[PDB]
Protein chains: 2
Amino acid sequence: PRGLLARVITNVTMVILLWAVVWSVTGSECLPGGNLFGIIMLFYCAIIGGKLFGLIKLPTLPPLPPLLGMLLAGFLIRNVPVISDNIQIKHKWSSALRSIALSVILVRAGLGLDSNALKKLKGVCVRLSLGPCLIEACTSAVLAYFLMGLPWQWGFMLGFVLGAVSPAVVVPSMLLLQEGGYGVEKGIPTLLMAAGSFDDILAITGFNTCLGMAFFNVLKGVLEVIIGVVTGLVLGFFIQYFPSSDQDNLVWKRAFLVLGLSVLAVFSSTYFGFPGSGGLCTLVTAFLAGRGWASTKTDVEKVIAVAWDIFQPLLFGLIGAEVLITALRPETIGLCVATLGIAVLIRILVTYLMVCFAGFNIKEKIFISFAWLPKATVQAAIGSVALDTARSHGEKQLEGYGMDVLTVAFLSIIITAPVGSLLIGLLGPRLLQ
Amino acid sequence: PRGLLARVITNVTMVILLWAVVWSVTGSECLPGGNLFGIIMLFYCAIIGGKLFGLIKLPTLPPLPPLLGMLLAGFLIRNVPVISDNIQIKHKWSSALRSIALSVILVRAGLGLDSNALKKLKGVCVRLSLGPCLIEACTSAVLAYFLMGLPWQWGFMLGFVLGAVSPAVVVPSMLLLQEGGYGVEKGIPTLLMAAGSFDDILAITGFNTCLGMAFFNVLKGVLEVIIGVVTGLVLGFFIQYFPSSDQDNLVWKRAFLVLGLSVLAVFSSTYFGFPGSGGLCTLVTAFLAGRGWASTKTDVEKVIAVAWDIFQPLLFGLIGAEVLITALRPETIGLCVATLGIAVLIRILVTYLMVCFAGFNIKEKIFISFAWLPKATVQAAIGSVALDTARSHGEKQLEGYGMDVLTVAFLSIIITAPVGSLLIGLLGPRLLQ
Ligand SMILES: CC(C)CCC[C@@H](C)[C@H]1CC[C@H]2[C@@H]3CC=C4C[C@@H](OC(=O)CCC(=O)O)CC[C@]4(C)[C@H]3CC[C@]12C
Ligand SMILES: CC(C)CCC[C@@H](C)[C@H]1CC[C@H]2[C@@H]3CC=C4C[C@@H](OC(=O)CCC(=O)O)CC[C@]4(C)[C@H]3CC[C@]12C
Ligand SMILES: CC(C)CCC[C@@H](C)[C@H]1CC[C@H]2[C@@H]3CC=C4C[C@@H](OC(=O)CCC(=O)O)CC[C@]4(C)[C@H]3CC[C@]12C
Ligand SMILES: CC(C)CCC[C@@H](C)[C@H]1CC[C@H]2[C@@H]3CC=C4C[C@@H](OC(=O)CCC(=O)O)CC[C@]4(C)[C@H]3CC[C@]12C
Ligand SMILES: CC(C)CCC[C@@H](C)[C@H]1CC[C@H]2[C@@H]3CC=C4C[C@@H](OC(=O)CCC(=O)O)CC[C@]4(C)[C@H]3CC[C@]12C
Ligand SMILES: CC(C)CCC[C@@H](C)[C@H]1CC[C@H]2[C@@H]3CC=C4C[C@@H](OC(=O)CCC(=O)O)CC[C@]4(C)[C@H]3CC[C@]12C
Ligand SMILES: CC(C)CCC[C@@H](C)[C@H]1CC[C@H]2[C@@H]3CC=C4C[C@@H](OC(=O)CCC(=O)O)CC[C@]4(C)[C@H]3CC[C@]12C
Ligand SMILES: CC(C)CCC[C@@H](C)[C@H]1CC[C@H]2[C@@H]3CC=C4C[C@@H](OC(=O)CCC(=O)O)CC[C@]4(C)[C@H]3CC[C@]12C
């Protein structure tokens, strides 16, 4: 009956019951070496890993983010030889589960976005979404040439992979800051959430175009923008009108509609052959339907919030589950760190410059500069795409260049992701109060 | 903006959207001939079938139950030549889905049982669950010998299969009657729900033993009663104490615990080798948990009721999905019809006699006598077990005897399942008012 004892006892039963129930219905998928056993065990390990980082090993002054534990828990499973064969996850299950978690964070960001602030920040959004991304790519190519044997063709390809803000790490931080409030709320959380959502299409277009040259598509990148806007706009108007207050259980009807269409848009676009259209399609759909509701949007986000907590450990467990290749390969990776360090440093400076027009006087520029660091999702999506092509085509010289790209690609998530989440967490309540 | 137009538009969108979403994640399972296409189409056909029987062809006086539509919808799929390979379903996903729906109705029946009435009905419950089951089986064996070539060995086997009350047909009707109330509520709804729950152990024990004799097990049938009581008690006292009001989201925590352990007991018991223990294990577990949840028992009920509505069309659609063998086989089934007709009539008389002790004065006897007719679930599970051994044990003489079991076993589901459900509908509010 004790509160502390009841909480620990209940959770232990509710986790053993989940494994036991699945093992009964499915004959062998829940035994060691099975497909459902790898997913369940990784889900449990990521859950416990986050709890340790913040409740037992919490630093006095800085609150250690739980995102570090989730990546660490997945890293140990993939790299430990004795816990790498009894637990395995199929690539097609990893990719399917990876994209579903991405759509959940996108709809929640757009759904809670305030449209009034977005109207006055039209000019700032395009500058923020174009400045740091393009500038860093050019610097990365120059930095790589003087410190690596990669030519200009492979120098530019690295830059686009490196420079892309991941919404999965900034969006959860912005929403928590906005809920607390600080008496100003100029629109910084809204600006950061919107700008980082559609930055992916710029990066993927350059990577594919550069990859093809080293092996046209310039117009194709523009088409992905048009399709996502048109599909998101037309479908967004059939959610605020057809579902009305007349029907019952409307809370569970407006929640399945937005999430179901978001999943359809993401997976359908990739199948056709123009990925990235669903990246912003689910942003416009939720944003348009978001303005249609002005009384029941409060209870819809609560349903989505519980869903995000389920996919939070699962998403980052999969992200840090393919770093076994570079687990321990000391080959003077100081140059790789040097390229990453300079590129990050240059990105900070340009971000401050791009917001020097008006409004943001002193602290807004500082907070925005340090909030553009995290790089989690897009880096792992196309991190090893180039290396596989080099291996496939039958050559070898290009494979070595691709391996170098992998080292810097995985290094960004390990380094810049946990630091960015930690910095944004404690500096938000200290600059724009 | 119109509710009439909104429901049809909204419901149509919510069914096409579900198919499109599942089709995107799974490449070919959503296409015709796939595994997930059979489950989706069968659920949709059974859904409209229930709506037609009550909104289009509703009789004036007798309300035609949706069960007739659900049984017919699955019947057409399995028998129509052109829609019998376009939609299919694996046996292992039919059996898994069949048992899960059975556990839902058991916990919802046990949860709504009233303890006060059960205390005074010790004598009536045991007599009701023993009288008709044994008496009807004996009459079926005698009638079969004088009207068929089945010897005494096969006569009793047919009787035990034929004599069994299905809880999935009465409990939904009993719960609705109890909720409405009629100013007396002597305990008839509680008597019928409890007595019919544990009637499975006798029917399976007789059928298995009789089949073995024609091919000791009395002791094992006894253990299934003991095992269910022992595990029902220990697992029933760890649910009304640990999950308490201190925990958050307690509504969704107690509903996962009762339903999760009910599924575990049913599937785990079958695997070990003593089925039927989980049938009454989840009945006692849910009843004991109800006694501790004095206040929040009704709040959890709203979630279980919605769960059954999902499995209502799926359960009966699968029930009428294996009648292709006897789709159209005119072989003078009048003897089979005559044997079933006599057995049903004899069952009515004996049930009236068994409850002529006290309490039920005049009208209660008539209502209870006709409320023991519905027979749908247990028949289909063990109906074709005899014929499976006949075509697999190498003997062809016994194949004819097994075929006669299928004719009567499948004929009872078509006839008595809908009539019994319809009979209680228009007779309940006319006898215990
Ligand atoms: C703790 C509360 C929530 C009740 C749930 C208990 C379950 C966790 C128990 C009940 C039956 C047990 C199972 C019954 C027997 C076995 C022996 C063994 O099963 C096997 O046959 C595979 C290995 C072998 O060949 O022995 C492995 C564990 C297992 C499945 C047990 C695992 C744990 C189970 C599911
Ligand atoms: C907080 C922890 C419990 C989260 C889950 C960690 C898992 C990764 C651990 C927990 C229990 C461990 C398992 C305990 C027993 C075994 C059986 C073992 O196989 C043998 O024992 C073979 C020895 C023989 O020849 O008899 C293989 C590893 C495995 C699945 C272990 C692998 C790693 C597991 C799943
Ligand atoms: C605080 C919470 C998050 C801890 C969760 C603990 C789980 C990781 C434990 C609880 C029950 C354990 C399981 C209990 C029974 C078994 C059966 C066992 O089967 C064998 O011994 C394999 C024999 C063979 O080699 O064939 C393998 C480990 C396993 C799945 C255990 C794995 C680890 C489990 C899931
Ligand atoms: C935002 C998207 C939708 C439209 C813009 C796509 C850009 C990413 C493409 C368009 C023109 C491309 C550039 C044009 C040609 C080259 C040559 C390429 O390889 C060379 O340096 C050798 C050139 C030579 O001398 O032949 C280096 C990158 C670069 C600048 C390309 C980099 C990627 C660019 C900027
Ligand atoms: C209606 C509202 C909820 C928007 C959802 C529309 C979907 C129902 C559409 C969008 C993309 C369409 C699919 C894209 C193309 C095709 C052609 C075709 O796919 C194939 O290539 C296999 C058969 C063949 O060889 O042509 C069959 C239908 C399908 C999958 C379409 C089926 C219907 C889909 C899923
Ligand atoms: C209220 C109704 C719509 C519920 C669902 C009924 C389904 C059983 C129907 C609806 C659409 C029908 C399908 C429409 C088209 C086809 C394609 C057909 O294949 C061909 O046309 C091949 C012709 C050729 O050889 O070129 C096979 C049947 C199928 C899947 C039909 C089978 C039965 C379906 C699935
Ligand atoms: C009132 C509600 C319950 C009616 C529900 C209607 C559904 C039965 C319809 C809506 C969308 C239809 C599907 C839309 C697209 C396709 C792809 C289509 O693919 C082909 O043409 C097969 C070509 C080939 O033979 O390879 C087959 C029919 C199908 C599955 C249709 C089947 C019937 C569906 C599910
Ligand atoms: C509640 C459950 C767990 C216990 C009840 C078990 C009964 C269903 C068993 C116990 C003794 C069995 C009977 C004992 C022997 C026979 C002979 C059997 O076959 C014969 O008639 C030939 C006998 C011979 O060789 O002379 C037919 C049924 C019957 C009455 C059996 C039918 C089923 C009975 C009643």
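To match Swiss-Prot, the residue numbers of chain A are left as they are there, and the shown ones run 79-293, 300-517.
Header lists the method as electron microscopy, 3.6 Å.
Heads up, the Cβ atoms here are built off N, Cα and C, so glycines get one too.
Taken residue by residue with DSSP, A:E214 (mutagenesis position) is part of a helix. Neighbour list (A:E214 (mutagenesis position), Cβ cut-off 8 Å, at least 6 residues apart, same chain): A:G237, A:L240, A:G241, A:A427, A:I430, A:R431, A:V434. What Swiss-Prot notes for the published mutagenesis of A:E214 to R is this: Shifts the specificity from Na(+) to Li(+); when associated with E-431.
Taking a C-beta cut-off of under 8 Å and a sequence gap of six or more, A:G274 (Na(+) binding site) has these contacts in its own chain: A:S207, A:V243, A:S244, A:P245, A:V248, A:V249, A:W456. The Na(+) binding site annotation in Swiss-Prot covers A:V243, A:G274, A:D277, A:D278.
According to Swiss-Prot, the experimentally introduced change A:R431 to E is described as follows: Shifts the specificity from Na(+) to Li(+); when associated with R-214. Look at A:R431 (mutagenesis position): DSSP puts it in a helix. All protein chains considered, the CB of A:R431 (mutagenesis position) has 23 other CB atoms within 10 Å.
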Å between Cα atoms of A:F300 and A:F293 (gap: 6 unmodelled residues): 13
A:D277 (Na(+) binding site) - helix vs strand vs coil (DSSP): coil
Number of other Cβ atoms within 10 Å of the Cβ of A:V243 (Na(+) binding site) across all protein chains: 28
Extra residues within 8 Å (Cβ to Cβ centroid of A:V243, A:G274, A:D277, A:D278), Na(+): A:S207, A:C211, A:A242, A:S244, A:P245, A:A273, A:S275, A:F276, A:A281, A:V462
Other C-beta atoms that fall within 10 angstroms of the C-beta of A:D277 (Na(+) binding site): 23
C-beta crowding around A:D278 (Na(+) binding site), within 10 angstroms: 24
